[PDB]
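**Student:** Structure provided below as structure tokens; questions to follow.
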Amino acid sequence: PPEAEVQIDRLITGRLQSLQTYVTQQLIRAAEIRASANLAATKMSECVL
Amino acid sequence: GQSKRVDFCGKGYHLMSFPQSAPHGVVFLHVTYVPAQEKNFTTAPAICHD
Ligand SMILES: *[C@@H]1O[C@H](CO)[C@@H](O)[C@H](O)[C@H]1NC(C)=O
């Protein structure tokens, strides 16, 4: 246990950082998509309707 | 002003708007004109006279 715990904390921290990085990138990309969707909605109203 | 953009300032034909304040934001009251009762008429592209 004592030694394993040290090695495991190194892996947990790293694994957790990878997940946080993933989420941050998804939030940024989601914002870009939302802007596109808002534009598409505007076009639907002003070009189609 | 008066907008001509479809659905930009509410549904129907926009006439005018009035802002109201709110915590952390703005609320708009949009006044529009909406066609109501309607009738079915015959039509034609042109009238021939002489
Ligand atoms: C206009 O004509 C259509 C097709 O016959 C009919 O379904 C509709 O009820 C009529 N109505 C109006 C002007 O309300």
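Numbers in chain B track Swiss-Prot; the residues on display, in order, are 1035-1084.
Even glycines carry a Cβ here, placed using N, Cα and C.
OK, Swiss-Prot features for this one:
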| type | residues | note |
| --- | --- | --- |
| VARIANT | B:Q1071 to H | In strain: Kappa/B.1.617.1 |
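Help me understand the surroundings of these features in the structure.
**Tutor:** Close to B:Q1071 (variant position) in the fold, though at least 6 residues off in sequence, lies no residue with a CB less than 8 Å from its CB.
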**Student:** What three-state class does DSSP give B:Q1071 (variant position)?
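**Tutor:** DSSP assigns B:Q1071 (variant position) to coil.
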